[PDB]
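To keep things clear, I will list the structure first and then write my remarks on it.
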Amino acid sequence: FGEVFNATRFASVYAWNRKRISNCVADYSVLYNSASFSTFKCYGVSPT
Amino acid sequence: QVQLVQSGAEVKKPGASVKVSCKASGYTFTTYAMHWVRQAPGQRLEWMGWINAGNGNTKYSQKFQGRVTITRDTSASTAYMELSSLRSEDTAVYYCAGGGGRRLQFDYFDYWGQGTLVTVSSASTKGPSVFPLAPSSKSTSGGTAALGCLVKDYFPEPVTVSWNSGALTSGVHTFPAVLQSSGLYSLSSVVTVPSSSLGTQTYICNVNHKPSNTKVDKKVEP
Amino acid sequence: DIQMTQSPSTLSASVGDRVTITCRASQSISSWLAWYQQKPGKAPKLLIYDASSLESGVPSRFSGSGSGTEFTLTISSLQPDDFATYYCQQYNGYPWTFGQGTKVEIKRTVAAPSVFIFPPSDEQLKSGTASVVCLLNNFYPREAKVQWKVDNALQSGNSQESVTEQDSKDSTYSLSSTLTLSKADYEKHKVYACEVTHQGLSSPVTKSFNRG
Amino acid sequence: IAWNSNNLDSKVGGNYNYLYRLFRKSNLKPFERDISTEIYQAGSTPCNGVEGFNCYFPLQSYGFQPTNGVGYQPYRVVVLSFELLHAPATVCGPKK
(Lines of atoms letter the chains of each structure in order from A and count residues from 1; the text may use other names and numbers.)
(Lines give C-alpha, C1' and ligand atoms only; values in the text may rest on other atoms or scores of the structure.)
Protein backbone atom coordinates (compact mmCIF):
# COMPACT_ATOMS: atom_id res chain seq x y z
CA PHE A 1 0.00 0.00 0.00
CA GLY A 2 2.98 2.30 0.71
CA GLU A 3 4.34 1.92 -2.87
CA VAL A 4 0.95 3.11 -4.29
CA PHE A 5 1.18 6.10 -1.88
CA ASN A 6 4.88 7.10 -2.21
CA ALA A 7 6.63 7.20 -5.63
CA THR A 8 9.16 9.76 -7.02
CA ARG A 9 7.75 9.11 -10.54
CA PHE A 10 4.01 8.95 -9.64
CA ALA A 11 1.84 7.77 -12.60
CA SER A 12 -0.22 9.93 -15.04
CA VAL A 13 -4.06 9.88 -15.39
CA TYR A 14 -3.85 8.06 -18.77
CA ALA A 15 -0.89 5.94 -17.57
CA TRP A 16 -2.34 4.56 -14.27
CA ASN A 17 -0.53 1.35 -13.16
CA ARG A 18 -2.98 -1.58 -12.67
CA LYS A 19 -1.95 -3.83 -9.72
CA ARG A 20 -3.28 -7.37 -9.00
CA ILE A 21 -2.30 -7.24 -5.26
CA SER A 22 -3.65 -10.42 -3.55
CA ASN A 23 -2.99 -13.07 -0.81
CA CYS A 24 -1.78 -10.57 1.83
CA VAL A 25 -2.55 -9.12 5.27
CA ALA A 26 -3.97 -5.63 4.89
CA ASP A 27 -4.10 -3.29 7.86
CA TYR A 28 -6.13 -0.13 7.40
CA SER A 29 -5.59 1.42 10.85
CA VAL A 30 -2.63 3.68 10.06
CA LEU A 31 -3.85 4.06 6.47
CA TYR A 32 -7.03 5.47 7.99
CA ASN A 33 -5.40 7.64 10.67
CA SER A 34 -2.16 8.75 9.04
CA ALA A 35 -3.51 12.26 9.78
CA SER A 36 -2.15 13.45 6.42
CA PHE A 37 -4.71 12.51 3.74
CA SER A 38 -6.59 15.57 2.56
CA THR A 39 -9.31 13.35 1.01
CA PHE A 40 -10.22 9.86 2.21
CA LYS A 41 -13.59 8.65 1.00
CA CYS A 42 -15.33 5.67 -0.54
CA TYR A 43 -18.52 3.80 -1.38
CA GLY A 44 -20.01 0.34 -1.16
CA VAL A 45 -17.96 -0.35 1.97
CA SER A 46 -18.12 1.66 5.17
CA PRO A 47 -14.81 3.26 6.20
CA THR A 48 -14.69 1.27 9.45
CA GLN B 1 -36.89 36.85 21.17
CA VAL B 2 -34.29 36.16 18.49
CA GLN B 3 -32.51 39.32 17.39
CA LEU B 4 -30.10 40.16 14.57
CA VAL B 5 -27.68 43.12 14.70
CA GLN B 6 -24.99 44.18 12.23
CA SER B 7 -22.49 46.89 11.28
CA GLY B 8 -23.12 50.48 10.20
CA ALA B 9 -23.11 52.72 7.14
CA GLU B 10 -20.33 52.22 4.77
CA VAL B 11 -19.08 54.02 1.69
CA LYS B 12 -16.95 52.28 -0.96
CA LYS B 13 -15.51 52.98 -4.38
CA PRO B 14 -15.74 51.15 -7.72
CA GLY B 15 -13.38 48.23 -8.03
CA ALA B 16 -12.96 47.81 -4.26
CA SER B 17 -14.26 44.99 -2.03
CA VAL B 18 -16.64 45.17 0.90
CA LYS B 19 -17.48 43.10 3.97
CA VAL B 20 -20.72 43.34 5.95
CA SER B 21 -21.38 41.29 9.03
CA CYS B 22 -24.09 40.45 11.54
CA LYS B 23 -24.22 38.87 14.99
CA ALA B 24 -27.15 36.60 15.82
CA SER B 25 -29.07 36.08 19.08
CA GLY B 26 -30.48 32.57 18.93
CA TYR B 27 -32.10 30.50 21.65
CA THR B 28 -31.02 27.47 19.58
CA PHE B 29 -28.42 26.85 16.85
CA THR B 30 -30.27 24.09 15.05
CA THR B 31 -28.75 24.54 11.62
CA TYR B 32 -29.49 28.23 11.86
CA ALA B 33 -30.42 29.87 8.59
CA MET B 34 -28.30 32.89 7.80
CA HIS B 35 -29.79 34.14 4.57
CA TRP B 36 -28.88 37.53 3.07
CA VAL B 37 -30.98 39.76 0.81
CA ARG B 38 -30.43 43.17 -0.85
CA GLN B 39 -32.53 46.31 -1.50
CA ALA B 40 -31.63 48.86 -4.15
CA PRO B 41 -32.98 52.23 -2.97
CA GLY B 42 -36.78 51.96 -3.14
CA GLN B 43 -37.10 49.42 -5.98
CA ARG B 44 -37.24 45.61 -6.12
CA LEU B 45 -35.62 43.60 -3.39
CA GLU B 46 -33.21 41.24 -5.12
CA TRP B 47 -31.95 38.17 -3.35
CA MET B 48 -28.43 37.62 -1.98
CA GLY B 49 -27.98 34.00 -0.94
CA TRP B 50 -27.89 31.63 2.00
CA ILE B 51 -25.01 30.21 4.03
CA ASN B 52 -25.63 27.13 6.15
CA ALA B 53 -25.05 28.32 9.69
CA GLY B 54 -25.23 24.63 10.57
CA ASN B 55 -21.93 23.54 9.03
CA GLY B 56 -20.68 25.21 5.84
CA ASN B 57 -23.08 25.20 2.90
CA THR B 58 -22.84 28.27 0.68
CA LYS B 59 -25.63 28.47 -1.87
CA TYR B 60 -25.56 31.70 -3.87
CA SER B 61 -27.56 33.60 -6.51
CA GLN B 62 -27.06 33.46 -10.31
CA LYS B 63 -26.92 37.19 -10.96
CA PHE B 64 -24.14 37.43 -8.36
CA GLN B 65 -22.36 34.24 -9.50
CA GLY B 66 -18.63 34.34 -9.09
CA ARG B 67 -18.13 37.56 -7.13
CA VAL B 68 -20.02 37.21 -3.79
CA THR B 69 -18.87 35.03 -0.88
CA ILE B 70 -20.24 34.39 2.60
CA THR B 71 -19.10 32.54 5.70
CA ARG B 72 -19.77 32.56 9.42
CA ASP B 73 -17.87 32.46 12.70
CA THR B 74 -19.19 29.87 15.12
CA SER B 75 -18.16 30.86 18.67
CA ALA B 76 -18.90 34.45 17.75
CA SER B 77 -21.85 32.84 15.87
CA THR B 78 -21.86 35.77 13.53
CA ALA B 79 -22.06 35.55 9.74
CA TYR B 80 -19.96 37.63 7.36
CA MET B 81 -19.98 38.40 3.67
CA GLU B 82 -17.95 39.61 0.85
CA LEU B 83 -19.19 41.43 -1.94
CA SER B 84 -16.58 42.10 -4.58
CA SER B 85 -15.88 44.09 -7.71
CA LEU B 86 -18.28 46.87 -6.67
CA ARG B 87 -19.93 49.22 -9.21
CA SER B 88 -22.25 52.26 -9.16
CA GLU B 89 -25.53 50.35 -9.54
CA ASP B 90 -24.29 48.46 -6.49
CA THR B 91 -25.48 51.12 -3.93
CA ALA B 92 -28.15 49.76 -1.60
CA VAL B 93 -29.29 48.55 1.82
CA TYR B 94 -28.19 45.10 2.88
CA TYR B 95 -30.20 42.71 5.06
CA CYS B 96 -29.39 39.78 7.26
CA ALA B 97 -32.31 37.44 7.82
CA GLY B 98 -33.34 33.87 8.40
CA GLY B 99 -33.64 32.25 11.77
CA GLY B 100 -35.95 29.35 11.12
CA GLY B 101 -35.28 28.13 14.56
CA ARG B 102 -38.12 25.79 14.83
CA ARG B 103 -37.55 23.70 11.81
CA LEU B 104 -34.21 23.06 10.22
CA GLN B 105 -34.41 25.21 7.07
CA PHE B 106 -36.89 27.39 5.28
CA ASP B 107 -36.95 29.73 2.38
CA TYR B 108 -38.62 32.58 4.10
CA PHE B 109 -37.33 35.64 5.89
CA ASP B 110 -38.67 35.71 9.45
CA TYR B 111 -35.91 37.48 11.45
CA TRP B 112 -34.50 40.54 9.69
CA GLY B 113 -31.57 42.71 10.66
CA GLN B 114 -32.59 46.30 10.74
CA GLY B 115 -30.35 47.14 7.78
CA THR B 116 -26.91 48.18 6.39
CA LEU B 117 -26.16 51.18 4.15
CA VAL B 118 -23.58 50.76 1.36
CA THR B 119 -22.81 53.64 -1.01
CA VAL B 120 -20.62 53.01 -4.06
CA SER B 121 -19.33 56.38 -5.29
CA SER B 122 -16.31 57.91 -6.99
CA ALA B 123 -16.25 61.29 -5.22
CA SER B 124 -15.01 62.23 -1.73
CA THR B 125 -16.31 63.93 1.39
CA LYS B 126 -17.37 67.48 0.59
CA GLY B 127 -19.01 70.27 2.57
CA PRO B 128 -22.59 71.27 1.72
CA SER B 129 -23.48 74.17 -0.59
CA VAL B 130 -26.04 76.40 1.08
CA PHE B 131 -28.31 79.19 -0.26
CA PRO B 132 -31.48 80.85 1.11
CA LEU B 133 -34.92 80.68 -0.52
CA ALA B 134 -36.49 84.16 -0.12
CA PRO B 135 -40.15 84.62 -1.08
CA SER B 136 -41.82 87.68 -2.60
CA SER B 137 -44.87 89.73 -1.67
CA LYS B 138 -46.30 88.88 -5.10
CA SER B 139 -47.44 85.46 -3.84
CA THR B 140 -48.96 86.43 -0.47
CA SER B 141 -51.31 83.45 -0.17
CA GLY B 142 -53.76 83.88 2.70
CA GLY B 143 -51.19 86.02 4.47
CA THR B 144 -48.78 83.07 4.34
CA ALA B 145 -45.57 82.57 2.35
CA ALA B 146 -43.04 79.79 1.84
CA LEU B 147 -39.32 80.07 2.55
CA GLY B 148 -36.41 77.67 2.42
CA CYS B 149 -32.74 76.68 2.69
CA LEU B 150 -31.22 74.90 -0.32
CA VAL B 151 -28.26 72.53 0.01
CA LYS B 152 -26.41 71.51 -3.16
CA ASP B 153 -23.36 69.45 -4.11
CA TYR B 154 -22.77 67.61 -0.85
CA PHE B 155 -21.53 64.12 0.02
CA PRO B 156 -22.45 61.87 1.63
CA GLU B 157 -25.91 61.28 3.06
CA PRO B 158 -27.26 62.55 5.38
CA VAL B 159 -27.58 66.27 6.09
CA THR B 160 -29.73 67.10 9.11
CA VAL B 161 -31.54 70.41 8.69
CA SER B 162 -33.49 72.34 11.31
CA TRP B 163 -34.86 75.88 11.56
CA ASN B 164 -33.62 78.14 14.37
CA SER B 165 -32.37 75.01 16.17
CA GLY B 166 -35.76 73.48 16.87
CA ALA B 167 -37.56 76.77 17.48
CA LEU B 168 -39.91 76.13 14.53
CA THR B 169 -41.89 72.92 14.12
CA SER B 170 -44.98 73.95 12.16
CA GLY B 171 -45.29 73.15 8.46
CA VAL B 172 -41.76 71.76 8.28
CA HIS B 173 -40.84 70.10 4.96
CA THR B 174 -37.52 68.36 4.28
CA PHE B 175 -37.39 66.72 0.86
CA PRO B 176 -35.22 63.67 0.18
CA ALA B 177 -31.87 63.86 -1.55
CA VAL B 178 -31.46 63.32 -5.29
CA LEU B 179 -28.61 62.24 -7.53
CA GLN B 180 -27.06 64.64 -9.97
CA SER B 181 -25.07 63.83 -13.10
CA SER B 182 -21.94 65.05 -11.29
CA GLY B 183 -22.24 62.24 -8.75
CA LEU B 184 -23.36 64.71 -6.10
CA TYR B 185 -26.23 64.90 -3.63
CA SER B 186 -28.61 67.84 -3.17
CA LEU B 187 -31.51 68.61 -0.82
CA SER B 188 -34.18 71.30 -0.58
CA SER B 189 -35.82 72.10 2.76
CA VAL B 190 -38.78 74.49 2.92
CA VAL B 191 -41.34 75.76 5.42
CA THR B 192 -44.21 78.23 5.21
CA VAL B 193 -45.02 80.92 7.78
CA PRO B 194 -47.67 83.64 8.06
CA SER B 195 -46.57 86.60 5.96
CA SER B 196 -47.71 88.97 8.72
CA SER B 197 -44.48 88.50 10.73
CA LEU B 198 -42.23 88.15 7.65
CA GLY B 199 -40.12 91.28 7.84
CA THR B 200 -40.47 91.43 11.63
CA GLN B 201 -38.98 88.17 12.75
CA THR B 202 -35.85 85.99 12.42
CA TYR B 203 -35.59 82.57 10.75
CA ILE B 204 -32.27 80.79 10.16
CA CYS B 205 -31.70 77.29 8.79
CA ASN B 206 -29.27 75.05 10.66
CA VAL B 207 -27.59 72.47 8.42
CA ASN B 208 -25.44 69.74 9.96
CA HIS B 209 -22.96 67.53 8.10
CA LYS B 210 -20.96 65.24 10.38
CA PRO B 211 -18.91 63.39 7.67
CA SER B 212 -17.46 66.83 6.90
CA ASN B 213 -18.02 68.20 10.45
CA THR B 214 -19.57 71.33 8.94
CA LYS B 215 -22.29 73.37 10.65
CA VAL B 216 -23.78 76.11 8.48
CA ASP B 217 -26.39 78.76 9.28
CA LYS B 218 -27.80 81.31 6.83
CA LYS B 219 -30.29 84.06 7.45
CA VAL B 220 -32.79 84.39 4.63
CA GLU B 221 -33.28 87.90 3.25
CA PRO B 222 -36.85 88.38 1.86
CA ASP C 1 -37.39 32.15 -13.89
CA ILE C 2 -40.56 32.56 -11.82
CA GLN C 3 -42.42 35.64 -13.02
CA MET C 4 -44.16 37.93 -10.53
CA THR C 5 -46.50 40.87 -11.09
CA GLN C 6 -49.02 42.27 -8.62
CA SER C 7 -52.25 44.24 -8.90
CA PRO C 8 -53.30 46.80 -8.35
CA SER C 9 -50.06 48.80 -8.14
CA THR C 10 -51.58 51.35 -5.75
CA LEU C 11 -54.94 51.31 -3.98
CA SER C 12 -57.17 53.46 -1.80
CA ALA C 13 -58.94 52.87 1.52
CA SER C 14 -60.27 54.47 4.69
CA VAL C 15 -60.01 53.42 8.32
CA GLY C 16 -62.26 50.49 9.21
CA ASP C 17 -62.50 48.89 5.77
CA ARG C 18 -61.49 45.85 3.70
CA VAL C 19 -58.79 46.02 1.00
CA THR C 20 -58.13 43.22 -1.49
CA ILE C 21 -54.66 42.49 -2.87
CA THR C 22 -53.93 40.16 -5.80
CA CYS C 23 -50.51 38.67 -6.58
CA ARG C 24 -50.29 37.35 -10.14
CA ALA C 25 -47.92 34.62 -11.26
CA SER C 26 -47.25 33.83 -14.90
CA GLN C 27 -46.62 30.18 -14.24
CA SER C 28 -47.92 27.56 -11.88
CA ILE C 29 -47.31 27.74 -8.14
CA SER C 30 -48.18 25.19 -5.44
CA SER C 31 -49.19 27.50 -2.54
CA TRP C 32 -45.58 28.63 -2.49
CA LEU C 33 -45.93 32.25 -1.33
CA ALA C 34 -45.41 34.69 1.53
CA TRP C 35 -46.97 38.12 2.17
CA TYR C 36 -44.82 40.87 3.70
CA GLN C 37 -45.55 44.37 5.06
CA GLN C 38 -43.15 47.25 4.47
CA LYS C 39 -43.21 50.50 6.37
CA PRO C 40 -41.20 53.42 4.94
CA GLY C 41 -37.69 53.62 6.36
CA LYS C 42 -37.94 50.09 7.78
CA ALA C 43 -36.99 46.30 7.82
CA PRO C 44 -39.78 44.06 6.46
CA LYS C 45 -42.58 42.18 8.30
CA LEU C 46 -43.88 38.77 7.41
CA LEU C 47 -47.39 37.84 8.13
CA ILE C 48 -48.51 35.32 5.52
CA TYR C 49 -46.43 32.35 4.56
CA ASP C 50 -47.52 29.31 2.53
CA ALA C 51 -50.38 31.32 0.86
CA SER C 52 -52.71 30.45 3.75
CA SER C 53 -50.96 30.35 7.12
CA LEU C 54 -51.10 33.23 9.59
CA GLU C 55 -47.82 33.47 11.49
CA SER C 56 -47.90 34.29 15.19
CA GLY C 57 -47.65 37.76 16.71
CA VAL C 58 -49.95 39.45 14.18
CA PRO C 59 -53.46 40.92 14.37
CA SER C 60 -56.12 38.41 13.34
CA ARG C 61 -57.40 40.60 10.49
CA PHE C 62 -54.78 39.22 8.11
CA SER C 63 -55.76 36.25 5.98
CA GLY C 64 -54.28 34.82 2.81
CA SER C 65 -56.19 32.79 0.25
CA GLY C 66 -55.87 31.37 -3.25
CA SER C 67 -53.75 28.60 -4.70
CA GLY C 68 -52.52 27.70 -8.15
CA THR C 69 -51.85 31.09 -9.73
CA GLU C 70 -54.16 33.89 -8.49
CA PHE C 71 -53.19 34.74 -4.90
CA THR C 72 -55.16 37.04 -2.62
CA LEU C 73 -54.58 38.91 0.65
CA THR C 74 -57.40 40.00 2.95
CA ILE C 75 -57.85 42.20 6.02
CA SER C 76 -61.24 42.79 7.63
CA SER C 77 -60.90 46.19 9.33
CA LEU C 78 -58.31 48.88 8.60
CA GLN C 79 -56.15 50.12 11.47
CA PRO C 80 -53.71 52.97 10.93
CA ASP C 81 -51.17 50.17 11.62
CA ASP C 82 -51.96 48.89 8.05
CA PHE C 83 -50.62 51.92 6.15
CA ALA C 84 -47.64 50.56 4.20
CA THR C 85 -46.78 48.64 1.06
CA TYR C 86 -47.29 44.88 0.77
CA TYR C 87 -45.10 42.42 -1.12
CA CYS C 88 -45.72 38.87 -2.32
CA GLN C 89 -42.92 36.31 -2.65
CA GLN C 90 -42.86 32.96 -4.42
CA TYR C 91 -40.80 30.00 -3.29
CA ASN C 92 -41.85 27.35 -5.79
CA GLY C 93 -38.51 27.36 -7.55
CA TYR C 94 -35.21 29.10 -8.02
CA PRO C 95 -33.98 32.47 -7.82
CA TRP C 96 -36.70 33.86 -5.67
CA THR C 97 -38.08 37.17 -6.87
CA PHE C 98 -40.55 39.58 -5.29
CA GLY C 99 -43.56 41.58 -6.44
CA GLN C 100 -43.96 45.18 -7.53
CA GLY C 101 -45.40 46.78 -4.37
CA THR C 102 -48.93 47.66 -3.22
CA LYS C 103 -49.62 50.57 -0.89
CA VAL C 104 -52.80 51.89 0.65
CA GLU C 105 -53.14 55.69 1.42
CA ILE C 106 -55.69 57.76 3.40
CA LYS C 107 -58.73 58.72 1.25
CA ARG C 108 -61.01 61.68 2.22
CA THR C 109 -61.26 64.82 0.00
CA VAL C 110 -59.38 65.92 -3.18
CA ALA C 111 -57.45 68.85 -1.59
CA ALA C 112 -56.31 71.34 -4.24
CA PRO C 113 -52.64 72.38 -4.28
CA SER C 114 -51.21 75.81 -3.61
CA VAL C 115 -48.78 76.80 -6.38
CA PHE C 116 -45.61 78.82 -5.81
CA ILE C 117 -42.54 79.85 -7.81
CA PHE C 118 -39.03 80.78 -6.69
CA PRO C 119 -36.67 82.48 -9.17
CA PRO C 120 -32.91 81.92 -8.85
CA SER C 121 -31.11 83.81 -6.08
CA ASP C 122 -28.22 86.08 -7.08
CA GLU C 123 -25.57 84.00 -5.49
CA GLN C 124 -26.71 81.12 -7.63
CA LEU C 125 -26.37 83.51 -10.60
CA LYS C 126 -22.68 84.02 -9.86
CA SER C 127 -22.21 80.37 -9.09
CA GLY C 128 -22.59 79.59 -12.79
CA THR C 129 -25.77 77.53 -13.05
CA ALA C 130 -29.41 78.57 -12.61
CA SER C 131 -32.13 76.81 -10.62
CA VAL C 132 -35.86 77.62 -10.72
CA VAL C 133 -38.30 76.14 -8.21
CA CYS C 134 -42.00 75.42 -8.73
CA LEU C 135 -43.84 74.19 -5.64
CA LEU C 136 -47.20 72.53 -5.04
CA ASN C 137 -48.43 72.16 -1.48
CA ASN C 138 -51.22 70.05 0.04
CA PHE C 139 -52.61 68.46 -3.10
CA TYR C 140 -54.51 65.23 -3.35
CA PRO C 141 -54.06 62.53 -4.54
CA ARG C 142 -50.17 62.33 -5.26
CA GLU C 143 -51.00 62.22 -8.89
CA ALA C 144 -50.16 65.48 -10.69
CA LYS C 145 -48.84 66.84 -13.97
CA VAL C 146 -46.21 69.55 -14.02
CA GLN C 147 -44.61 71.19 -17.10
CA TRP C 148 -42.22 74.01 -17.88
CA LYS C 149 -42.96 76.81 -20.35
CA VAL C 150 -39.95 79.02 -21.06
CA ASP C 151 -40.34 81.80 -23.65
CA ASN C 152 -43.69 80.23 -24.58
CA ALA C 153 -42.02 76.88 -25.28
CA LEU C 154 -42.11 73.51 -23.54
CA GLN C 155 -38.98 72.15 -21.86
CA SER C 156 -37.95 68.53 -21.38
CA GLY C 157 -35.15 66.46 -19.91
CA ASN C 158 -33.62 69.22 -17.78
CA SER C 159 -36.35 69.17 -15.09
CA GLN C 160 -36.44 67.01 -11.97
CA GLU C 161 -39.49 66.18 -9.85
CA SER C 162 -39.29 65.45 -6.11
CA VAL C 163 -42.47 64.54 -4.23
CA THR C 164 -42.74 64.35 -0.47
CA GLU C 165 -44.52 61.30 0.85
CA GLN C 166 -47.98 61.54 2.40
CA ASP C 167 -48.31 63.11 5.84
CA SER C 168 -49.48 61.15 8.86
CA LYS C 169 -52.17 63.61 9.95
CA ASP C 170 -51.92 66.15 7.19
CA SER C 171 -52.78 63.21 4.90
CA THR C 172 -51.84 65.27 1.86
CA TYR C 173 -49.01 65.57 -0.66
CA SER C 174 -46.42 68.18 -1.64
CA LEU C 175 -44.24 68.43 -4.72
CA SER C 176 -41.24 70.35 -6.04
CA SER C 177 -40.30 70.72 -9.71
CA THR C 178 -36.78 72.04 -10.32
CA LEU C 179 -35.59 73.48 -13.63
CA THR C 180 -31.81 73.64 -13.96
CA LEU C 181 -29.84 75.33 -16.72
CA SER C 182 -26.58 77.03 -17.63
CA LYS C 183 -26.07 80.80 -17.57
CA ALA C 184 -25.90 81.02 -21.36
CA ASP C 185 -29.51 79.80 -21.23
CA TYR C 186 -30.65 82.16 -18.46
CA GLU C 187 -30.47 85.58 -20.17
CA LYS C 188 -31.28 84.40 -23.63
CA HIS C 189 -34.67 83.26 -22.28
CA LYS C 190 -36.40 86.10 -20.71
CA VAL C 191 -39.80 84.96 -19.28
CA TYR C 192 -40.39 81.69 -17.36
CA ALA C 193 -43.42 79.65 -16.26
CA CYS C 194 -44.41 76.39 -14.58
CA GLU C 195 -47.80 74.90 -15.37
CA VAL C 196 -49.65 72.25 -13.38
CA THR C 197 -52.72 70.22 -14.25
CA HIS C 198 -54.38 68.42 -11.34
CA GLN C 199 -57.65 66.53 -10.88
CA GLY C 200 -58.91 68.88 -8.16
CA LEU C 201 -58.41 72.01 -10.28
CA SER C 202 -61.18 73.18 -12.58
CA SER C 203 -58.65 74.33 -15.18
CA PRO C 204 -54.95 73.75 -15.74
CA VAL C 205 -53.16 76.54 -13.87
CA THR C 206 -50.05 78.42 -15.01
CA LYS C 207 -47.69 80.57 -12.93
CA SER C 208 -44.83 82.70 -14.28
CA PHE C 209 -42.42 85.67 -14.02
CA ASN C 210 -39.58 87.46 -15.94
CA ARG C 211 -36.10 88.60 -15.15
CA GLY C 212 -36.87 90.19 -11.74
CA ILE D 1 -47.13 4.06 2.24
CA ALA D 2 -44.82 5.79 -0.21
CA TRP D 3 -45.62 7.85 -3.25
CA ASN D 4 -43.63 9.79 -5.80
CA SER D 5 -43.76 13.53 -5.26
CA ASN D 6 -41.39 15.93 -6.97
CA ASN D 7 -44.12 18.16 -8.38
CA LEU D 8 -44.51 19.41 -4.81
CA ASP D 9 -41.09 18.96 -3.19
CA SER D 10 -38.35 19.50 -5.79
CA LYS D 11 -37.85 23.25 -6.03
CA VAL D 12 -36.44 23.68 -9.52
CA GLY D 13 -32.65 23.66 -9.53
CA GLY D 14 -32.71 21.90 -6.14
CA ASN D 15 -34.40 21.53 -2.76
CA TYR D 16 -32.20 21.98 0.33
CA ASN D 17 -34.82 21.68 3.08
CA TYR D 18 -34.22 17.94 3.51
CA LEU D 19 -31.29 16.51 5.46
CA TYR D 20 -30.45 13.05 6.78
CA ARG D 21 -27.73 11.58 8.97
CA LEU D 22 -24.84 9.60 7.51
CA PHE D 23 -22.26 9.17 10.29
CA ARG D 24 -23.24 8.01 13.75
CA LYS D 25 -21.31 5.94 16.26
CA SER D 26 -24.09 3.40 16.85
CA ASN D 27 -26.70 1.68 14.79
CA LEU D 28 -30.10 3.11 15.61
CA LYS D 29 -32.30 1.29 18.09
CA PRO D 30 -35.85 0.94 16.73
CA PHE D 31 -38.22 3.88 17.19
CA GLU D 32 -36.03 6.74 18.33
CA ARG D 33 -35.41 10.15 16.87
CA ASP D 34 -31.89 11.59 17.19
CA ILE D 35 -32.09 15.28 16.39
CA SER D 36 -28.89 16.64 17.96
CA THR D 37 -25.95 17.33 15.65
CA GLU D 38 -22.30 17.07 16.64
CA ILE D 39 -19.06 16.14 14.88
CA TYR D 40 -17.98 12.59 14.10
CA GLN D 41 -14.63 10.87 14.48
CA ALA D 42 -12.59 8.55 12.29
CA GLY D 43 -10.42 5.95 13.98
CA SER D 44 -7.91 7.81 16.12
CA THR D 45 -6.78 11.46 16.05
CA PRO D 46 -10.27 12.63 17.08
CA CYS D 47 -12.06 15.93 16.60
CA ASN D 48 -13.64 18.43 18.98
CA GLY D 49 -15.66 21.27 17.47
CA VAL D 50 -13.21 21.23 14.54
CA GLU D 51 -13.64 20.04 10.97
CA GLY D 52 -11.60 18.36 8.25
CA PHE D 53 -9.53 15.19 8.45
CA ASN D 54 -11.26 12.49 10.51
CA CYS D 55 -13.95 15.16 10.97
CA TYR D 56 -17.38 15.34 9.36
CA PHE D 57 -20.76 17.00 9.75
CA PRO D 58 -23.51 14.38 10.11
CA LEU D 59 -26.34 16.03 8.15
CA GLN D 60 -26.03 15.76 4.39
CA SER D 61 -28.50 17.28 1.99
CA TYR D 62 -30.68 16.07 -0.82
CA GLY D 63 -30.41 17.99 -4.04
CA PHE D 64 -33.99 17.46 -5.07
CA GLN D 65 -33.88 18.84 -8.65
CA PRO D 66 -36.68 17.93 -11.09
CA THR D 67 -34.04 17.29 -13.77
CA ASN D 68 -33.00 14.22 -11.75
CA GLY D 69 -33.98 10.73 -12.84
CA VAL D 70 -36.68 8.58 -11.31
CA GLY D 71 -34.14 6.83 -9.08
CA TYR D 72 -33.39 10.11 -7.28
CA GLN D 73 -36.85 11.68 -7.05
CA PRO D 74 -38.32 12.61 -3.66
CA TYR D 75 -40.78 10.23 -2.06
CA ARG D 76 -43.32 11.26 0.54
CA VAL D 77 -43.58 8.33 2.96
CA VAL D 78 -46.07 7.76 5.77
CA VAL D 79 -46.10 4.68 7.98
CA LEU D 80 -48.75 3.41 10.37
CA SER D 81 -48.57 1.18 13.42
CA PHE D 82 -51.31 -1.06 14.86
CA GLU D 83 -51.34 -3.19 17.98
CA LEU D 84 -53.56 -5.36 20.15
CA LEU D 85 -53.58 -4.73 23.91
CA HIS D 86 -56.09 -5.60 26.60
CA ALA D 87 -57.15 -1.95 26.36
CA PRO D 88 -60.30 -0.86 24.57
CA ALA D 89 -59.49 -0.38 21.05
CA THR D 90 -60.74 3.11 20.39
CA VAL D 91 -59.97 3.62 16.66
CA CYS D 92 -61.86 1.44 14.09
CA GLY D 93 -65.05 1.87 12.00
CA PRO D 94 -68.02 -0.48 12.87
CA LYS D 95 -68.53 -0.48 16.71
CA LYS D 96 -72.32 -1.16 17.05
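Throughout, chain A uses Swiss-Prot numbering, with the displayed residues spanning 338-385 in order.
According to its header, this structure was worked out by electron microscopy, 3.7 Å.
Each Cβ is built from the backbone N, Cα and C atoms, and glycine gets one as well.
Quoted from Swiss-Prot, the note attached to the natural variant A:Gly339 to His states: In strain: Omicron/BA.2.75, Omicron/XBB.1.5, Omicron/EG.5.1. Around the Cβ of A:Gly339 (variant position), 8 further Cβ atoms fall within 10 Å across all displayed protein chains.
Listed in Swiss-Prot as a natural variant, A:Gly339 to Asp is described as follows: In strain: Omicron/BA.1, Omicron/BA.2, Omicron/BA.2.12.1, Omicron/BA.4, Omicron/BA.5, Omicron/BQ.1.1. DSSP assigns A:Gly339 (variant position) to coil in the three-state reduction, placing it in neither a helix nor a strand.
In Swiss-Prot, a published natural variant is listed as A:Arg346 to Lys, annotated In strain: Mu/B.1.621. Summarising the environment of A:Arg346 (variant position), the number of other Cβ atoms within 10 Å of its Cβ, over all protein chains shown, is 5.
The annotation that Swiss-Prot gives for the naturally occurring variant A:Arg346 to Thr reads: In strain: Omicron/BQ.1.1, Omicron/XBB.1.5, Omicron/EG.5.1. In the three-state DSSP scheme, A:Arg346 (variant position) is classed as coil.
Neighbour count (other Cβ atoms within 10 Å of the Cβ, all protein chains): 14 for A:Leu368 (variant position). For the natural variant A:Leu368 to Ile, Swiss-Prot gives this note: In strain: Omicron/XBB.1.5, Omicron/EG.5.1. The structure shown keeps the original residue.
Annotation of the natural variant A:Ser371 to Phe in Swiss-Prot: In strain: Omicron/BA.2, Omicron/BA.2.12.1, Omicron/BA.2.75, Omicron/BA.4, Omicron/BA.5, Omicron/BQ.1.1, Omicron/XBB.1.5, Omicron/EG.5.1. Neighbour list (A:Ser371 (variant position), Cβ cut-off 8 Å, at least 6 residues apart, same chain): empty.
Quoting Swiss-Prot on the natural variant A:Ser373 to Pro: In strain: Omicron/BA.1, Omicron/BA.2, Omicron/BA.2.12.1, Omicron/BA.2.75, Omicron/BA.4, Omicron/BA.5, Omicron/BQ.1.1, Omicron/XBB.1.5, Omicron/EG.5.1. DSSP assigns A:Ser373 (variant position) to coil, not to a helix or a strand. Taking Cβ-Cβ distances under 8 Å and a sequence separation of 6 or more, A:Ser373 (variant position) has no neighbours in its chain.
The number of other Cβ atoms within 10 Å of the Cβ belonging to A:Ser375 (variant position), over all protein chains shown, comes to 6. Here Swiss-Prot describes A:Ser375 to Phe as a natural variant; the accompanying note says: In strain: Omicron/BA.1, Omicron/BA.2, Omicron/BA.2.12.1, Omicron/BA.2.75, Omicron/BA.4, Omicron/BA.5, Omicron/BQ.1.1, Omicron/XBB.1.5, Omicron/EG.5.1.
Rounded to a whole value, the Cα-Cα separation of A:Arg346 (variant position) and A:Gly339 (variant position) is 14 Å. Calculated from their C-alpha atoms, the gap between A:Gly339 (variant position) and A:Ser375 (variant position) amounts to 16 Å.
Chain C comes close to none of the variant positions A:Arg346, A:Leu368, A:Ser371, A:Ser373, judged by a C-beta to C-beta distance under 8 angstroms.
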